[PDB]
Amino acid sequence: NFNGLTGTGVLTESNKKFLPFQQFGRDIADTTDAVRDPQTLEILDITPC
Amino acid sequence: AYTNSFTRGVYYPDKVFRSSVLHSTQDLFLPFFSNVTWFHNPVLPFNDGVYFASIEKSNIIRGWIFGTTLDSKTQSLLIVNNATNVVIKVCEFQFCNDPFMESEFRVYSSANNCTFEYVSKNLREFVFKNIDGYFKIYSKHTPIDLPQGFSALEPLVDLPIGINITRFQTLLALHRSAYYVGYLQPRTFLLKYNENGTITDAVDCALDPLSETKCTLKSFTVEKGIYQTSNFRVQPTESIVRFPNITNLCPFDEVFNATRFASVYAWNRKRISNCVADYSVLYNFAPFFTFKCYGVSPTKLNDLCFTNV
Amino acid sequence: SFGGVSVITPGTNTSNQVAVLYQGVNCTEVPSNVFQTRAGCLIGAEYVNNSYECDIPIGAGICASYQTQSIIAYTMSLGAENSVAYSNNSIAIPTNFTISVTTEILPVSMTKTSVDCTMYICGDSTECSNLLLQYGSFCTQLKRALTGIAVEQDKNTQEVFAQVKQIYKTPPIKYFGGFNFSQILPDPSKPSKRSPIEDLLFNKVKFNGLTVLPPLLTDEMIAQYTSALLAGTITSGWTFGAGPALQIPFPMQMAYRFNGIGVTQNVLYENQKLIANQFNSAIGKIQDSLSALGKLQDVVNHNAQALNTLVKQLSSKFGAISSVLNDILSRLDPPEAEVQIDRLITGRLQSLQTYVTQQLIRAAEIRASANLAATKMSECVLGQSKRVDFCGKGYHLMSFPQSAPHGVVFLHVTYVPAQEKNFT
Amino acid sequence: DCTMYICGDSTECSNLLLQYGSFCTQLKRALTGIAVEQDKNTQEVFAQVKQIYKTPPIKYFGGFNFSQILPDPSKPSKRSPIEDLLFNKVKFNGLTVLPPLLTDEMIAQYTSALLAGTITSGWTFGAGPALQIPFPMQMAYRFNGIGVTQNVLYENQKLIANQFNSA
Amino acid sequence: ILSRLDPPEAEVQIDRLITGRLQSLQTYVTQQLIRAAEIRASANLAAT
Amino acid sequence: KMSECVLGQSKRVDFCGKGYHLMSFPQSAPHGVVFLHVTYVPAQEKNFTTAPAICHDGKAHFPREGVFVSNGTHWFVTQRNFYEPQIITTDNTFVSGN
Ligand SMILES: *[C@@H]1O[C@H](CO)[C@@H](O[C@@H]2O[C@H](CO)[C@@H](O)[C@H](O)[C@H]2NC(C)=O)[C@H](O)[C@H]1NC(C)=O
Ligand SMILES: *[C@@H]1O[C@H](CO)[C@@H](O[C@@H]2O[C@H](CO)[C@@H](O)[C@H](O)[C@H]2NC(C)=O)[C@H](O)[C@H]1NC(C)=O
Ligand SMILES: *[C@@H]1O[C@H](CO)[C@@H](O[C@@H]2O[C@H](CO)[C@@H](O)[C@H](O)[C@H]2NC(C)=O)[C@H](O)[C@H]1NC(C)=O
Ligand SMILES: *[C@@H]1O[C@H](CO)[C@@H](O[C@@H]2O[C@H](CO)[C@@H](O)[C@H](O)[C@H]2NC(C)=O)[C@H](O)[C@H]1NC(C)=O
Ligand SMILES: *[C@@H]1O[C@H](CO)[C@@H](O[C@@H]2O[C@H](CO)[C@@H](O)[C@H](O)[C@H]2NC(C)=O)[C@H](O)[C@H]1NC(C)=O
Ligand SMILES: *[C@@H]1O[C@H](CO)[C@@H](O[C@@H]2O[C@H](CO)[C@@H](O)[C@H](O)[C@H]2NC(C)=O)[C@H](O)[C@H]1NC(C)=O
Ligand SMILES: *[C@@H]1O[C@H](CO)[C@@H](O[C@@H]2O[C@H](CO)[C@@H](O)[C@H](O)[C@H]2NC(C)=O)[C@H](O)[C@H]1NC(C)=O
Ligand SMILES: *[C@@H]1O[C@H](CO)[C@@H](O[C@@H]2O[C@H](CO)[C@@H](O)[C@H](O)[C@H]2NC(C)=O)[C@H](O)[C@H]1NC(C)=O
Ligand SMILES: *[C@@H]1O[C@H](CO)[C@@H](O[C@@H]2O[C@H](CO)[C@@H](O)[C@H](O)[C@H]2NC(C)=O)[C@H](O)[C@H]1NC(C)=O
Ligand SMILES: *[C@@H]1O[C@H](CO)[C@@H](O)[C@H](O)[C@H]1NC(C)=O
Ligand SMILES: *[C@@H]1O[C@H](CO)[C@@H](O)[C@H](O)[C@H]1NC(C)=O
Ligand SMILES: *[C@@H]1O[C@H](CO)[C@@H](O)[C@H](O)[C@H]1NC(C)=O
Ligand SMILES: *[C@@H]1O[C@H](CO)[C@@H](O)[C@H](O)[C@H]1NC(C)=O
Ligand SMILES: *[C@@H]1O[C@H](CO)[C@@H](O)[C@H](O)[C@H]1NC(C)=O
Ligand SMILES: *[C@@H]1O[C@H](CO)[C@@H](O)[C@H](O)[C@H]1NC(C)=O
Ligand SMILES: *[C@@H]1O[C@H](CO)[C@@H](O)[C@H](O)[C@H]1NC(C)=O
Ligand SMILES: *[C@@H]1O[C@H](CO)[C@@H](O)[C@H](O)[C@H]1NC(C)=O
């Protein structure tokens, strides 16, 4: 759970670059696939099990 | 004067990152190729959001004023920016009718009950909107009559104010020693994102029949053929309510004209039946001292139906 | 008055002009060039009195084209007119001929898909998972319906390509009476083992339960079936399909094949060099026409769009307050959450059942095509057919198969007469 | 038109209908996919010619009288006497019917081209250039193709033509 | 339905009509796909 | 198949069994039909040397039906489906070209 974003999956270092106001990203078909850690400000991919 | 926008007033509809995904969104935008008023001043309406562009290397625009009355006795928003940084503030003000050594700030003379504080050529674009008590501002400053191009605007603030807005003004720095005003409408666009996640292009889905085809197909390149995109629906005009006439007007004409009335202790009693009724002779009778109606209003005495009168 | 609105476009790579058809709308009730057709009112195109080949079909005999820097409407032409010089003692007899080669493409198989009903409907939620027990055996039907048509997809490809018992090889001395077959035979210097023409054919073309199963036969295995069919028909003619492969020189195979269409065999042997030159050029033109396959791309696109639509139905409320199962139950009231979750289950189950019904309807279309492709393999490649138009246009001589990603491509070689003269 | 059937031009219903997703896009795609194939089905049965063949002004043929299957300019749409007999025996809310691409006149043109081709050149135009041959000789070849000799046609020419005309 | 019910009560009745009418329209289109395969098969025989 | 395999002889490859179709016999099955396909299958091949034509008197002779074969020392005409050699004569062949 990332401040409201509830889900399940494996967290890994990403290679995306958000804009300096965006918290999380979605893929095509509108499903969350990356988030930013509120504390460390790093983008993590959320692949599925 | 008036000018023609090209593709301007497009802002990031929300957070949520994204990659190569021709995403379709519905929101409040400035329509493409719209009719934007030009000013070189008077209170302007709000009605639903505002587009605000300008051009000038110096800084002539010295804040805005928003609200419902633009006067005292009620709270309003005031946005100023001195050579330090932007200052959002929400108080009850008393504004000069003409607001404007090197001494300044003759805009207001009262700042009561403040509920929010904050301290901290060239094209300077802004998008203002006010939804569910939140006053959003998008902006971007890009260096170079406006030119022609596309540039998406990013969120600047998030302000949980609660303020209502119906009108606003502008503030200018006078000489003692140019801006645009658009408005937003509910439209649909097809937004093209690059791999960095920024909006690089857009299609206005309510312009030329070809754009409606692009929007339905979710593409910017349409192959030759024929495409069903929408529908034609004729609309009805006027509302005509026809009805009968009367016939058995069910004569009230005697109970209000009986030459010999009855003493109160033995009072007469006449019961209407399933006949015609028209109370317009009563209400419009012209001569009356007391007429009070308890169950139903005196005018809705015809839009109803009862069994025994 | 109501009706559809269609947009006529020459293509964004040609122009940005457009005309609009208001379907069965009278031209007095629409709100330049206004044209009335039996299909509605066409605005933005000029109607001409000439007649062209149909390009963009409008309807009721009317087509549109981008010809006469603008957009026009017209009544398409069916073809050129020709009066035959018929009399009761005149005959036309050909004095020459050409060899023609044409292609035909058929889909054989499609993508095998399965959906786990529990992960689609509930998605890792124990409250929903227990509620699925009140609906009976719907998931049993869903798994069997999709599995029963997934097994047929491997059968479809075995019946088209696995029609030969032995794996035949050609001799190293690839040279057959002057005929050059190097573009249809495997080329020992390529990805896996494809012919130069098959390379054009292959080069031109875990969410929440929605799983894609791999085919049983790989593309390397199909290439090996098609190369064995090619070796048999070049070295053994049509004998390997009725018993043992019997060798016969190729020039003599082609002479038999002319006899089978009514041409004497001396006509080939005295013109052998001409027929080999014409064949070799005709094959070389195939790569230009390929460098088409819409019958294969449509299968991929139609199934991909059905899988995407199935996912998108997971954001419908179906009369509930929220679409998310971890939302409703959490903030509401269990007795009410159960009724709203059952509405989500019912709506999502109906979506998933619609998906399965359309897969069974589409599976029958792929099987019908695969049965036709298997029939052509035996009757066009393993023999000489007399069925008109069945094995290409002209008098059938022979066919060579090529593999495609989810189908098969036939190269049809036909005999076409030319240059007729008048006689009494 | 999905919306006009389900709600019938009512803003309360049509706004609630949006909550069900995109069912109204699936319905349109399904109907479009089968409405396009209706013209493809007709196109592949009749468009089996490249040229539009016409018959000669004279019409001796050989004794055969094909006047009951060939076009008659004096009849509607220039149909044959038998094509006329065939066509002599055989709106609301959001529902429409789309017209075919091929008109009935265009279909008559396809059938008259097939009929003019075969009576004058037999089956040769389906393999290349149309080659004329007298009709009487065409019938003799057709008997040969079934294992009957050619003299059986040529010595019975009037008998075969009489049986055909009566049939 | 929109004249003898308050908005929170009329929504429930509109969903019942949408569900019923949508089900009927979706059945109609499925049956046409099933018949469309048969006319196409007949047209292929006529073309042959 | 009932029409084309049982009521006649078909030339369609693999439509009426494996091999060269001779005849078929139907049998009834519950909810179905069983076809007994009778086919002709060649066996026991030998290899021979062949040639498309034969020269005699400066003229080319071609077979009417069959192929020319050589047993090692002499040439014969045979039919294509069964080995049965005959002597090459002017009644077995026709002349065309040089
Ligand atoms: C939130 O607080 C943490 C500390 O609790 C901040 O972490 C610092 O991050 C910077 C780099 O950005 C490091 O140089 C510091 O050493 C970190 N401090 C510690 C104690 O580890 C973090 O940056 C803060 N986040 C924001 C957005 O300000
Ligand atoms: C009682 O009777 C009198 C007269 O019969 C009605 O008076 C009429 O009032 C209307 C409206 O002002 C006038 O146009 C008529 O001219 C009047 N009548 C006459 C004869 O002048 C009166 O309306 C009756 N009472 C009621 C309740 O209708
Ligand atoms: C084939 O048709 C031609 C006409 O195209 C016939 O020639 C006609 O023959 C009749 C007698 O049978 C003459 O009276 C005409 O004057 C001829 N016409 C011309 C233009 O010369 C010919 O007879 C036909 N052949 C057969 C066997 O019936
Ligand atoms: C039959 O037609 C072919 C063409 O289809 C003729 O062959 C061509 O002849 C011309 C003229 O000599 C050459 O320039 C071409 O190179 C030939 N083409 C090919 C592919 O070889 C052929 O000569 C004709 N036969 C007869 C007897 O006229
Ligand atoms: C058969 O055709 C192929 C081409 O499809 C010929 O290969 C070409 O030969 C020329 C001459 O050596 C080269 O310049 C080309 O690079 C070759 N092409 C490829 C793709 O390798 C081949 O020579 C022909 N065979 C015969 C016997 O003529
Ligand atoms: C065979 O002869 C006929 C005439 O009997 C030729 O017909 C010509 O056709 C063309 C159109 O293709 C007409 O423009 C000419 O007027 C016709 N000529 C005559 C004399 O009527 C026909 O072209 C000839 N066929 C061949 C293959 O040469
Ligand atoms: C073709 O044959 C038909 C008869 O099958 C002929 O038409 C009829 O001819 C008789 C006289 O023999 C008339 O009484 C009928 O009225 C005719 N019918 C029609 C519909 O006109 C026809 O004349 C023959 N055509 C030719 C060119 O001889
Ligand atoms: C006809 O001759 C060929 C050789 O020209 C025979 O094929 C050979 O068969 C032997 C025995 O199976 C193999 O060891 C050789 O490798 C084959 N040679 C080649 C080039 O493939 C063939 O078997 C002979 N047919 C008969 C009936 O004897
Ligand atoms: C090929 O067959 C011929 C004919 O059978 C054999 O030649 C001999 O021919 C004479 C007549 O010219 C006969 O009287 C002999 O009986 C034949 N000998 C035999 C063994 O059949 C010839 O021998 C055969 N060649 C080979 C290589 O077997
Ligand atoms: C914008 O509309 C006004 C009328 O409201 C008109 O006078 C003006 O010319 C328009 N501007 C442009 C650029 O068309
Ligand atoms: C800038 O303006 C704000 C608002 O009036 C004020 O609080 C602040 O002191 C100003 N800064 C300077 C340097 O005057
Ligand atoms: C706002 O200011 C007025 C005096 O101008 C005061 O009477 C009132 O209590 C204030 N309201 C609040 C919420 O502090
Ligand atoms: C804004 O004004 C509307 C009336 O136009 C009123 O109903 C609403 O409550 C006001 N909003 C706030 C936050 O005061
Ligand atoms: C932004 O996009 C450009 C291509 O338009 C790319 O070259 C560049 O690397 C991107 N920047 C970042 C930080 O990813
Ligand atoms: C499509 O555009 C390309 C350039 O991007 C061009 O080469 C090609 O000719 C165009 N096609 C047509 C049909 O105009
Ligand atoms: C359109 O209406 C007019 C009468 O207003 C009529 O004359 C005309 O024929 C109508 N067009 C069609 C296509 O029905
Ligand atoms: C087409 O021809 C007709 C006569 O057949 C004529 O009346 C009409 O004006 C012509 N149309 C054009 C566009 O020239």
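What you see of chain F is 1028-1125, where the numbers are those given in Swiss-Prot.
For all residues, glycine too, the Cβ spot is worked out from N, Cα and C.
As recorded in Swiss-Prot:
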- F:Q1071 to H: In strain: Kappa/B.1.617.1 (VARIANT)
- F:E1092 to K: In strain: Theta/P.3 (VARIANT)
- F:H1101 to Y: In strain: Theta/P.3 (VARIANT)
- F:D1118 to H: In strain: Alpha/B.1.1.7 (VARIANT)
Q: Could you say which of the variant positions F:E1092, F:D1118 has its Cβ with the most other Cβ atoms inside 10 Å?
A: F:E1092
Q: From the variant positions F:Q1071, F:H1101, F:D1118, pick the residue whose C-alpha lies nearest to the C-alpha of F:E1092 (variant position).
A: F:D1118
(Q) Counting across all protein chains present, how many other Cβ atoms fall within 10 Å of the Cβ of F:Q1071 (variant position)? (A) 6
Q.
For the C-alpha pair, I'd like the distance in angstrom between F:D1118 (variant position) and F:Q1071 (variant position), rounded off.
A. 30
Q) Do any of the variant positions F:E1092, F:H1101, F:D1118 touch ligand 9, in the sense that the CB is under 6 Å from one of its atoms? A) F:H1101
Q: Between F:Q1071 (variant position) and F:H1101 (variant position), find the distance joining the two CA atoms and give it rounded to the nearest Å.
A: 22
Q | In three-state DSSP terms, the structure that F:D1118 (variant position) belongs to | A | coil
Q: List those of the variant positions F:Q1071, F:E1092, F:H1101, F:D1118 whose Cβ lies under 6 Å from any atom of ligand 14, in sequence order, or write none if there are none.
A: none
Q: Under 6 Å from ligand 16 by C-beta, which of these variant positions make it: F:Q1071, F:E1092, F:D1118? Sequence order, please.
A: none
